[PDB]
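Asker: Starting off with a structure, shown below.
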Amino acid sequence: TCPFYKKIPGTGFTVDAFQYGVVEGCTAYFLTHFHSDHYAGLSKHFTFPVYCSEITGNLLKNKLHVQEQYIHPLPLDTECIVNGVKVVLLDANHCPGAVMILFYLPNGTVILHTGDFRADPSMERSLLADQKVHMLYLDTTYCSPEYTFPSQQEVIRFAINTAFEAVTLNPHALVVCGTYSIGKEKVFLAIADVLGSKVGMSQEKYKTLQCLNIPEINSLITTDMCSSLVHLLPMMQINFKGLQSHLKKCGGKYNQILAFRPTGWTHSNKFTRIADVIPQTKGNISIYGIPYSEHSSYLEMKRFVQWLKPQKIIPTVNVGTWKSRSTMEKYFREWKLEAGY
Ligand code: NI
């Protein structure tokens, strides 16, 4: 049944709650972003109002065939009324189109649902600064102090310098980048930019990217694989067998692959600096696992919450085990006692 942490009290609203059938007493279904654990259940057969960003609404229409009359896109950073309740959508610094939602309840309570987010100090100067938030529904994906990672900027710099060096040493090398959902577009776009190439990809992935309002996108991507030296493939194919196979397909145009797998966190972070990352190599194939995250680190999450000072926190991630829930609650109390709220 629909869990309590997907329901907004004092409203008829749910958030990311599309896989439970008709939720009793739900008058509006919000969708924070286009990732499958969140949209699971949507299709052309859905007949309730869906509230979301413009970008997410482009993806619902084009990829899932949801009928236009049920899609209600909202502008960001703008006070809107939905079924008699004031709401605001804010940038979540996750994947394209991803939002946090501010609810202003009729009784005076203010609720922030982060959806999935990567906290950033820029959030401390949005519409969030202008009033108090009483309850926080929090993306706790990496809520434990072992989760450190570098900035997105440091990671992109590493990937650009690596790719540029390899291809300038060997003009017959191919660069490959893995993907399985929207997000992390900067990885493949920044590499193709430094190399003076478009990124080549399947028709289905090209379609997905054409829904994202990225500036100058027609200049950066293509379905012509032959004219490209940066290819995108399914994340599943980023292994020595899948890459050897791909290289056969290219018809002797290339004699080396350098591949990137942009994971979330991996335990080499506890020890290793970004400067110090090395690939796994077999023959003329090298694979780099790079820690490009679109979720908060523990320290980023902690700073955001200690700035906001909510009266009550409701975790949305890692809620399935008692040991996880109890550990998260302990961190929340530490944070509150250190900061004094
Ligand atoms: Ni997500």
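Numbering, chain A: per Swiss-Prot, residues 700-1040 in sequence.
Using N, Cα and C of the backbone, Cβ positions are placed for all residues, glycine too.
Per Swiss-Prot, the features are:
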MUTAGEN   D838 to N  Impaired nuclear focus formation, reduced interaction with PIAS and increased sensitivity to cisplatin
MUTAGEN   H994 to A  Impaired nuclear focus formation, reduced interaction with PIAS and increased sensitivity to cisplatin
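Thinking about packing and proximity, how do these listed features fit into the structure?
Answerer: Within its own chain, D838 (mutagenesis position) has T813, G814, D815, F816, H994, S995, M1000, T1015, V1016 as residues 6 or more apart in sequence whose C-beta sits under 8 angstroms from its own. When secondary structure is read from DSSP and collapsed to three states, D838 (mutagenesis position) falls in the coil class.
Every protein chain considered, the tally of other Cβ atoms within 10 Å of the Cβ of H994 (mutagenesis position) stands at 22.
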Asker: DSSP three-state call for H994 (mutagenesis position): helix, strand or coil?
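Answerer: For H994 (mutagenesis position) - judged by DSSP and reduced to three states - the answer is coil.
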